[PDB]
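Written out below as structure tokens is the structure these notes cover.
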Amino acid sequence: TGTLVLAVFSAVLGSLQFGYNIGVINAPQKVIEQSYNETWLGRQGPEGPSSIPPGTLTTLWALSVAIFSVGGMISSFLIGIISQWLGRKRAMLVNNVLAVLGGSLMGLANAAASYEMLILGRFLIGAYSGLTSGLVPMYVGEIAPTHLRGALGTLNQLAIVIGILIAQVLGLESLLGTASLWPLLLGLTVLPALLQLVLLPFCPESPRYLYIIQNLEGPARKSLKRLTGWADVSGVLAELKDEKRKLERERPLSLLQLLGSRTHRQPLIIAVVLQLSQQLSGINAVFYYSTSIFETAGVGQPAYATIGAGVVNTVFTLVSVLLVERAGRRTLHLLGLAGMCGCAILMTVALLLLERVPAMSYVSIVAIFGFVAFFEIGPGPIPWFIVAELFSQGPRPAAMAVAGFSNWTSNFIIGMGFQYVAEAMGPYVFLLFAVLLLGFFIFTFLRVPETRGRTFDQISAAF
Ligand SMILES: C=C1[C@@H](C)[C@H]2[C@H](Cc3ccccc3)NC(=O)[C@]23OC(=O)/C=C\[C@H](O)CCC[C@@H](C)C/C=C/[C@H]3[C@@H]1O
Ligand SMILES: *[C@@H]1O[C@H](CO)[C@@H](O[C@@H]2O[C@H](CO)[C@@H](O)[C@H](O)[C@H]2NC(C)=O)[C@H](O)[C@H]1NC(C)=O
């Protein structure tokens, strides 16, 4: 079994870096922005304006978080080709090389007196995160024995969320996230990539990719022997043999085929809109600008309350793993969307009514926590399950590629536009999210069937 824990450890490390990179921009903002100002002052000359014009600064710092989503977008198309050509292990190793390059470019921003280097570093780390999000679930679910596949499935979520929380707690003013040690945060996100790069080559290749694609038999037999610790593994090998034959029985569809194929259309629309529901809900607005939101809202020590948001995220992800197994699929999405809309309305009421009673700033805090909480029940995991259960073994690759691309593009939209929207509208930002949620809730209530424990024949015939 040891081989199994080691391999899952490497995959989880990749996922944990994904989480770190998602969450590490919320706390250091007011410091990182300052650096930009300083650098932008140094390149003007004698008659300069003595300050970076606010618009230029807001746009630079918004790019510095949307470029990550651009990296993910470019990933979503590539997840398949490298997986098929190199495999799972080799893809992750090349991926770690790209990760080190991107993070190193991130961390050397201060010395270079350049804000382009950090933007490019975010692009590279975004491509990393896209590929590793694509390639960790595949591998862990690939190797894990039949019974434990469900349990090892959720390790990716715990990993990502713990990574986010670690990033948020390392951005405090007493800890790394300070005036002169912020780039070392980005160096830190470099660091675990080396540990994974030096640990993985001591782990086995996915038997399924070694049998179904490469046609190889003996190496797969050795890998199974060295993974499961069984005297005889004939049954599993035969099962994958018939799996290869079934895959040959119905070859997968190309992306354009899926897009233009009438029969597989309506489920494709459901997948796309559920991803848009996960993202345009506004969760990434919280994960990226919690500190800014709180400081606007009258909180005393915004970084601490952001840590609170991260801890709520972790706790309710644990609850989600322990609950989703016994609740349904549409039901949890509905409940999460409704709770999130209510929490956004409460946030708007708290911001609007802050002047009249300052001691109500605390209310804002709880609202956001509720928000995050109600996101990790309904719209956090459920969209991916619904995407999985709406498609047979044939067209899953293309369907997942489309869902992921839509997810990343909507993430870019929210991450780039939140600053401008908040500046323009003011305390009303969250009202907008509330409206979206309600809108989407309508859709989800009356357009997505319940897929829990429902036969693929029943699912398809329902449409
Ligand atoms: C707020 C977000 C962050 C915080 C996560 C969030 C929590 C989560 C994490 C892991 C699985 C399911 C839910 N819920 C997500 O969906 C999350 O993460 C992923 O989707 C990660 C990997 C997936 O297995 C493959 C798809 C990976 C990408 C194609 C999509 C990534 C989504 C992010 C999301 O931006
Ligand atoms: C951009 O950075 C400069 C330099 O720190 C800021 O200018 C200083 O601002 C203070 C007030 O906060 C003035 O009293 C100082 O005299 C300014 N420095 C100099 C050298 O004149 C500027 O305010 C910053 N602006 C933003 C938006 O960050």
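Using Swiss-Prot numbers, chain A covers 21-483, in order.
Determined via electron microscopy, 3.3 Å.
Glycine is treated like the rest: Cβ placed from N, Cα and C.
In Swiss-Prot this protein carries:
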- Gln177, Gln298, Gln299, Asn304, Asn333, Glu396, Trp404: D-glucose binding site (BINDING)
- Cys223 to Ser: Loss of palmitoylation (MUTAGEN)
Could you state the whole-number distance in Å separating the C-alpha atoms of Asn333 (D-glucose binding site) and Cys223 (mutagenesis position)?
31
Can you grab the distance from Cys223 (mutagenesis position) over to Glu396 (D-glucose binding site)? Cα atoms, rounded to a whole Å.
32
Which recorded positions of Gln177, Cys223, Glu396 contact ligand 1 in the sense of C-beta under 6 Å?
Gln177
Using all protein chains shown, find which of the binding-site residues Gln299, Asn304, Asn333 scores highest when you count other CB atoms within 10 A of its CB.
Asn333
Please give me the CB contact count at 10 A for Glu396 (D-glucose binding site), counting all chains in the structure.
24
Measuring CB to CB from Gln177 (D-glucose binding site), give everything in the same chain under 8 Å that is also at least six residues away in sequence.
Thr337, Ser340, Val341, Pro401
Looking at D-glucose and its recorded binding residues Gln177, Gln298, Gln299, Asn304, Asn333, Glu396, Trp404, figure out the farthest C-alpha pair and report it in angstrom, whole number.
18
Do you know which of the recorded positions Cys223, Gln298, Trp404 has the most other C-beta atoms within 10 angstroms of its C-beta?
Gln298
